[PDB]
Amino acid sequence: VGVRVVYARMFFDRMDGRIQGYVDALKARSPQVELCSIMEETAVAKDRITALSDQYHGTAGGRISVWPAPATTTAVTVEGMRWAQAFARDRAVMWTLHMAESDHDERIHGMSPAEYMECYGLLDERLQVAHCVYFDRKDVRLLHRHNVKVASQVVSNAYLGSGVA
Amino acid sequence: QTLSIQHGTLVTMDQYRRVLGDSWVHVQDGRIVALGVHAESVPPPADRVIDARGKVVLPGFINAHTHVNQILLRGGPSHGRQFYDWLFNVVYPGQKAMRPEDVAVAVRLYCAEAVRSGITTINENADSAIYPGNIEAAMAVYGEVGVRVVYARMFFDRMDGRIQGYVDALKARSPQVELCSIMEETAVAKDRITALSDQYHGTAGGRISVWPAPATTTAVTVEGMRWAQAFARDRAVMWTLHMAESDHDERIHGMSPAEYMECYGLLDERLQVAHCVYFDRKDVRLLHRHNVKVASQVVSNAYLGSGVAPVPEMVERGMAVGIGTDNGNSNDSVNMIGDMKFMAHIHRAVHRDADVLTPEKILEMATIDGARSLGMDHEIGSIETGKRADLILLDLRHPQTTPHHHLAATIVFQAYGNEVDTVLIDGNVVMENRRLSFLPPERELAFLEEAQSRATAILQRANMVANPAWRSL
Amino acid sequence: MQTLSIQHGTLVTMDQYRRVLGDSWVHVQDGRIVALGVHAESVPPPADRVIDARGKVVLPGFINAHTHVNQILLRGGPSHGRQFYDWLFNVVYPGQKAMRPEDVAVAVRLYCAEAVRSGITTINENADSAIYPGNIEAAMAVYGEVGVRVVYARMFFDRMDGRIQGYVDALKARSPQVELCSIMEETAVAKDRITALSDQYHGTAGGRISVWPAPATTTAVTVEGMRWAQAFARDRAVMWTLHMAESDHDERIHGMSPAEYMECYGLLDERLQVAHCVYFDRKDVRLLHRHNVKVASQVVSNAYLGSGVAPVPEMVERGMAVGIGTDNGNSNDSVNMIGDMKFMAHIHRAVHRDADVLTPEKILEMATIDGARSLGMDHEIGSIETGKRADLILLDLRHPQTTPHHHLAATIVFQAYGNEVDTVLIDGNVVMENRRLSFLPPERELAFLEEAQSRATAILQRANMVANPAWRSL
Ligand SMILES: [Fe+3]
Ligand SMILES: [Fe+3]
């Protein structure tokens, strides 16, 4: 096609046991539709993403890139996010993460996702966060301090009834 | 022995709030035995006369809730952190790294600053009493120094499994600093505190007291709190508890801490609660109903980013609300006058009301009301016959306190905290013309260098960053 | 050609890289900082005098971004417990009116004594009493003698706000024996008087004194008056300043915010310094930001008068130049930069429920380099850099309250009381040394304070103001 593409390969290496009951209820809305899991072991994800990068990064005349994309702060281990952060740094690319897209997400371990990331040194200039709806003054400040990049999905935030970033 | 304080302006904080120009106080065997006006009466003869000419005499300030040892952790390591972040990455590890000889220095440093700022009574909430030799080291210094001390021995007998993941995350901020636990079995705590009380309660000429201090409603069992409540009753003292200091400390078992305590019959007139930031109208009502005493740590509540307690609401209901400086390292000063000023302003600002708390009232919080909040208002907090001679002399002959007409206003809105000149505790001269009896000027600089050095070493031992990199945002 | 060397200090430069230089020295000549160095790497030049700063911390002099001096004689009982307009009309105006020039001279010396003691080297005097004859002359003589750096922002009012009359009459009934005063003046009269004042005093006392026009507020000044001030500032390469939205009775001029109104008339520019931003919304901040408007935040005073809490963190996070002002000597009621810095740090942490909303470093910047920026003077003052003026202070942290100390900004903001300043240089001149004031020596201090006390008492008698109200707990 000839389009310029960043292929941000998403991964999930952690079960969020807190919201299963809520998901089972949601599934009952369409019970004939199957409940799916795309979880994978941390090491398997690393391997798969590294392989993908080695194979496709820089291809199609420089038009294609590959980044690691830990899905969210609740669906990914600290080890997984640290890996992605290191990977972005070592290969001069970015890493990206979905952050606080619903009200069921906006606490992880008694703090905001941005706060939690700050605790583990996970906010840096090579991070691009997506979905900043459930953000407070402090979260903004943290992202600003570390020069975090942002992608706002304004229409979608509306479509899904999340709100306004 | 006898002491006569003469030609002062007496700000009594007595029943009628008398302010007595050119007047005198007669002190004997640690008690205020008489007062008079110089124009109407002649002071009794006395062993010693202190000339207070052109000076203001107050009851000694009362620090309703504080933590002393932590003072060695101020100066860089302690700021910028929410309550639990501060607690687990700074306070616990730092305290753990402290040796008894370090504690002795901390206490003397704290007292030096406190007395300098007019503070005569201290409610020490002691979280490091669990470590061997610490109590003995501290008590020796409190005794020597001559300050009036409530030693509130804190205990924790219950794990709060609910906040584990939060804490682990917080610890990752300083992963080189140890995660510490000072938990102890209920019976062990009872024994240790009872022993401590038996040994030290009433010592240093009645100047030292001991109370039980269940840490919080989430870190202490019902059995533990009931024991403390009963203990206070049986021994005619108080018990104290930290209540709702962060939004994670908010709801215990689906209700507020005050609600939870009410359920178990744990709110009574001998309870002094500290930290009332996360309080609602109902919580206030409950505390009011049972005549619970309060200590407000207004500066610290700000320092740690907790928020602003409903002090005016409590005060307007006649509740006994004292002022506490809180930790030496969540303030980061031990200066009642600076904290009074802050109490006055923060509440004016938030309520958008320039008269929400009169300076008179703020001054009452620091003195007579504070005494009340410690259950000690029969013994201290005012210049009245029969009460202990805990007294302070202020000199307003400085630029910042000029002019002065209304004394409360001048003290609250103008004074910096360096205007206290002479301090008497239990009739003993503990400071005179800013010269400290327990830390003479020829020894002062060397002592501060020792405190600096030990502090630095404590931080090395605890693996704590003393001086973080310049940071504007 | 005369010279001064400050040695063996820790230099907190507030320079471009925020350098903190241990065991280092500063060379001063002809009022300017001419060099700096580290003792281990270099030898200080010879100098006429050496000041040993061993074991001491060297900072740029604090900058009081917005204050009112003369009112200091009205502190001590008469001034507290009142909302802005109550305070203004029952205390400030009548009290100021009752002041004679000899009274003003004492006020200014007392103010300066306290200020210099607390490390303040530059003062933005918003002068509301310049309309009374002899006052300017008396004040300027003292500012000059004392050696402080002064911006004299001559306030004017050329417009009656008829909307607020009934409110004021009701307020006056609180103290009906005190006179209702007006300091209004015709637009052209104000222009003439300010222009004369500028011509006469701008640049005097060895460059230490400046003059700015100061239209009081958007409701008390005509558009023509504000435009004039704006043009004046531009033409004479100075600033103009305006009090903006300090009470909820101000918050709406002609159906919009003061900032909105000013925007409509092209009255927001980079030479404007606004004071008091309590009643600000997002949009107001945005407007100020767009035009690079400078700000002075009077955090303590906003509390004292029960106005509220300004959105300082919001403005600072946008890189705006926000300085700290102590405001009135009688709406604080101290002249103590260190105490006010502490308050700035805490009030905003508390309200935002955020322990790190403003770093102590940032607070310290507000008091120094950022404050200089907010006065349009950051090329001359606010940091320890070669080429800038030698406005410098020495702090001794060898006291109980500032022990221990590791991180200097944290220590100063969270621990220091304001009495730790030792030596103060302004424009290279030694104005205070070991707490001994050059313009108020210790053998003369107590007598002077007794004079200030007396005069204050007398001023209140003349104005028929209650000095010491009855004890009141509720
Ligand atoms: Fe506490
Ligand atoms: Fe002002």
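Determined via X-ray crystallography, 2.8 Å.
Just so it is clear, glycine is given a Cβ too, placed from its N, Cα and C backbone atoms.
The local packing around C:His276 (Fe cation binding site), expressed as other Cβ atoms within 10 Å of its Cβ over all shown chains, amounts to 28. DSSP gives C:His276 (Fe cation binding site) a coil state; it is part of no helix or strand. Taken from Swiss-Prot, the feature Fe cation binding site covers C:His66, C:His68, C:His276, C:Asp327.
The annotation that Swiss-Prot gives for the mutagenesis experiment C:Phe84 to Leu reads: 6.1-fold decrease in catalytic efficiency with atrazine. Does not confer melamine deaminase activity. 28.5-fold decrease in catalytic efficiency with atrazine and strong increase in melanine deaminase activity; when associated with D-328 and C-331. Under the three-state DSSP scheme, C:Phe84 (mutagenesis position) falls in the helix class. Around C:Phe84 (mutagenesis position), a 10 Å sphere centred on its CB holds 23 further CB atoms from the protein chains shown.
One entry in Swiss-Prot concerns the mutagenesis experiment C:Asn328 to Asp. Its note says: 24.3-fold decrease in catalytic efficiency with atrazine. Does not confer melamine deaminase activity. 28.5-fold decrease in catalytic efficiency with atrazine and strong increase in melanine deaminase activity; when associated with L-84 and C-331. C:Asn328 (mutagenesis position) carries a strand DSSP state (E or B). C:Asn328 (mutagenesis position) is surrounded by 29 other CB atoms, counting those within 10 A of its CB over all protein chains shown.
For the mutagenesis result C:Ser331 to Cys, the note given in Swiss-Prot is 4.6-fold decrease in catalytic efficiency with atrazine. Confers weak melamine deaminase activity. 28.5-fold decrease in catalytic efficiency with atrazine and strong increase in melanine deaminase activity; when associated with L-84 and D-328.
C:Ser331 (mutagenesis position) has its Cα within 10 Å of the Cα of these recorded positions: C:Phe84, taken from C:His66, C:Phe84, C:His276. Comparing C:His276 (Fe cation binding site) with C:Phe84 (mutagenesis position), their Cα atoms are 12 Å apart once rounded. Here the binding-site residues are C:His66, C:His68, and the one with the most other Cβ atoms within 10 Å of its Cβ is C:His66.
Long-range Cβ proximity for C:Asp327 (Fe cation binding site), meaning a same-chain Cβ under 8 A and a gap of 6 or more residues, is found for C:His66, C:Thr67, C:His68, C:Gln298, C:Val300, C:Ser301. Those same-chain residues not listed among C:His66, C:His68, C:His276, C:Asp327 yet with C-beta within 8 angstroms of the centroid of the Fe cation site C-beta atoms are C:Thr67, C:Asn126, C:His243, C:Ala275, C:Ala296, C:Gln298, C:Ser301, C:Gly325, C:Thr326, C:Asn328, C:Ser331. According to DSSP, C:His66 (Fe cation binding site) sits within a strand segment. Taken in sequence order, the recorded positions C:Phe84, C:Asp327, C:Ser331 that lie near ligand 2, meaning a CB under 6 Å from one of its atoms, are C:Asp327. Cα of C:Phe84 (mutagenesis position) to Cα of C:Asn328 (mutagenesis position): a span of 12 Å.
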